[PDB]
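S.K.: Here's a structure for you.
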Amino acid sequence: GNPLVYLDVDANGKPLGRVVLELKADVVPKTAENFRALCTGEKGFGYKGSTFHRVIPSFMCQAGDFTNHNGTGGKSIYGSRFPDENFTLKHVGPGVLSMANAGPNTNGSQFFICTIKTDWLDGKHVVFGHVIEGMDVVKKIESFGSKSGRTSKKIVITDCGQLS
Ligand SMILES: CCOC(=O)CNC(=O)NCc1cccc(-c2cccnc2)c1
Ligand SMILES: [K+]
């Protein structure tokens, strides 16, 4: 079945809760496997201890830059970047999990969780999952963002992994 993974998130060292995500390995197996492996840390690197570096209320919460912690880094389990797998899944609403990028075929490790429908990203960002549980946790993260994307507290994925 599709992986179920989790991110345990804190704000300045205080726990906000758990976000549980389904990864659509059935539609985007390579993108799903990348994220799954970065949650478990099984390749020797990943998301544990990294931050939500860009959080824009009424838009999305962005994370996964585990090298530079600011949107300029990250890498995949494959290499520094990998191709856009397909654009089959769309940005249909809040809770969509999608790859951040710097243009075509630049996926690494950065990702975003949508807090609104972001349909203008369809065909540009590879959607690969959605929130199963903890949209209230996403909403708390969203609360610490700003229109500039800068966060008012340090938002940290303190643990992460695979449930099934
Ligand atoms: C809502 C999603 O928004 C975005 O993706 C907007 N764009 C960014 O944030 N770009 C920053 C970004 C995102 C993903 C990969 C890279 C990258 C690629 C290659 C080498 N180094 C870094 C950069
Ligand atoms: K805007």
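Residue numbering for chain A follows Swiss-Prot; the residues present correspond to positions 44-207, in that order.
Header says: X-ray crystallography, 1.8 Å.
Any Cβ shown, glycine's included, is placed from N, Cα and C.
Relevant sequence annotations retrieved from Swiss-Prot are reproduced here:
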type    : residues  : note
MUTAGEN : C203 to S : Blocks Ca(2+)-induced mPTP opening and reduces hydrogen peroxide-induced cell death
S.K.: Hey, does DSSP put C203 (mutagenesis position) in a helix, a strand, or just coil?
M.R.: strand
S.K.: Over all shown protein chains, what is the count of other CB atoms within 10 A of the CB belonging to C203 (mutagenesis position)?
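M.R.: 22, counting other Cβ atoms within 10 Å of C203 (mutagenesis position).
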